[PDB]
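S.K.: First the structure, then my questions, so here it is.
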Amino acid sequence: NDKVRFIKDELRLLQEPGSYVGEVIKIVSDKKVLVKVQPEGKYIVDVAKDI
Amino acid sequence: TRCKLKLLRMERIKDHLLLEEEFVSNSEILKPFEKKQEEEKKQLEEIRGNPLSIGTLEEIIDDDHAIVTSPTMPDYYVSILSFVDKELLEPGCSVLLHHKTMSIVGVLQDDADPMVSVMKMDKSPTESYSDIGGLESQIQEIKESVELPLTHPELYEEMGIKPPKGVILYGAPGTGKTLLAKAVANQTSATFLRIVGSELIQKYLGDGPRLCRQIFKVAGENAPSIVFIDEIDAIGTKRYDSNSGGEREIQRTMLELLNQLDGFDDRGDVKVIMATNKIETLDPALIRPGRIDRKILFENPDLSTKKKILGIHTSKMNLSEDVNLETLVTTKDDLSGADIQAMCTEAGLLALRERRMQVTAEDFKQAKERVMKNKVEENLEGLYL
Ligand SMILES: Nc1ncnc2c1ncn2[C@@H]1O[C@H](COP(=O)(O)OP(=O)(O)OP(=O)(O)O)[C@@H](O)[C@H]1O
Ligand SMILES: [Mg+2]
């Protein structure tokens, strides 16, 4: 049941918004992290509830 | 118990009452509107959105607009919104940009560099005055120059003199030029920026005037400041051949160093300490009066002054009652204060190989022999008998 339920909704999961990889430069106290994405500028941005 | 009690009684009522006063005042602010204070918080988030894109402020246009350079390359004629001030933005400052329509929404950032930390120290020296074995008067000419106008500016305005700037600590090797600089660096507790003179020649050409001017910028912010320039001799004697600008380049670094030292800047209080081994090698403009007010000289210790150097250094040591401290001074003549510190260490080291904590008269004579052979003395005195 795990196999057939999984392949079927996996298609909607492959409508991905994408991802990026950065790296933590330093934190700030508004709960925000300065990240530098690798061939791009830095972003001051908030954490989810997953970290 | 009651000493704690009077402080408890003042501190509790004043502070807790104030805490209560804030709680009521958020609410009261809410009333003419319907929720002002708790909505200013929801607005700030909303205005800024997420993400905030960092840029570098390229130039500021006076009309509440700015040209910010995102490092991704399109430049933008942005507006300047709330939670920022336009004299808190200077060209070069980092700005926090609203993603949907670019706007300067702030900069709460630390904006600290590792480039400044190189200039700075993290410190608690082992060096304190009275680790100076004699030459007491010289301490109370240096302390009159560096340390004293921070303690009292009162003396210098009462007299009506301008407080002396700049010291040059020169003499021979082993007379503790670095040892004074650090003994006073501990006491003052003013931001003690350290920079060694050799780092002021680089491997590039033209980077010289740029590096030198960055020292004094850091120094200027953190006023009052000391800038200690250790062995500014090295740049005139040794050319390293790493600089493509050559002999020409080193000369130009000198010239920016002259303006940054006094000049037209009207910067903060910056005492400058300059250790050097020869003052006949440094550029005369560099050392000239009214930018280096006081020039202290050290020359070799005396028969009695060597006794002082020895007490301060043999004190840490474990000792025997066979140790005749006095015969180590009479045997040793025309040797530095550096040699006496190396002589205690060398005795202890022979004593660490024999596997005992005692330091005997024999480990001292053994050590005294070996340090005297290694010094190869002067040919300065080979003229003379
Ligand atoms: N007059 C002095 N009294 C006490 N200790 C001294 C004195 N002279 C030298 N010393 C000792 O010797 C050490 C080495 O000398 P230091 O490095 O301070 O010398 P310097 O004159 O700046 O020499 P160079 O330019 O050759 O480095 C000091 O850390 C201190 O322990
Ligand atoms: Mg030195």
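In chain B, numbers come from Swiss-Prot; the residues present are 53-437, in order.
Note that Cβ sites are derived from N, Cα and C of the backbone, with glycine treated the same way.
Pulled the feature table from Swiss-Prot, pasting it below:
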BINDING   B:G223, B:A224, B:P225, B:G226, B:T227, B:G228, B:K229, B:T230  ATP binding site
MUTAGEN   B:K229 to Q  73% loss of ATPase activity
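Each of the listed features needs to be described in terms of its position in the shown structure.
M.R.: When Cβ atoms from all protein chains are considered, those within 10 Å of B:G226 (ATP binding site) total 19, not counting its own.
In the three-state DSSP classification, B:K229 (mutagenesis position) falls within a helix.
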S.K.: Hey, which of the binding-site residues B:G223, B:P225, B:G228 is the loneliest by Cβ count within 10 Å?
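M.R.: If we count Cβ atoms within 10 Å for the binding-site residues B:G223, B:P225, B:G228, the smallest count is at B:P225.
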S.K.: Which residues, in sequence order, are found in the same chain with Cβ within 8 Å of the centroid defined by the Cβ atoms of B:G223, B:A224, B:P225, B:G226, B:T227, B:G228, B:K229, B:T230 at the ATP site, excluding those residues themselves?
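M.R.: Neighbours within 8 Å of the Cβ centroid, excluding B:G223, B:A224, B:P225, B:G226, B:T227, B:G228, B:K229, B:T230: B:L231, B:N329, B:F350, B:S388, B:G389, B:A390.
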S.K.: Drop a 10 Å sphere on every Cβ of the binding-site residues B:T227, B:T230 and tell me which sphere holds the fewest other Cβ atoms.
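M.R.: Each of the binding-site residues B:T227, B:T230 was scored by Cβ atoms within 10 Å; lowest is B:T230.
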S.K.: So which one is it: of the recorded positions B:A224, B:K229, which has the fewest other Cβ atoms within 10 Å?
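M.R.: Looking at the recorded positions B:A224, B:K229, the Cβ with the fewest others within 10 Å is that of B:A224.
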S.K.: Should we count any of the binding-site residues B:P225, B:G226, B:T230 as near ligand 2, judged by a CB under 6 A from one of its atoms, and which?
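M.R.: Close enough to ligand 2 are B:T230.
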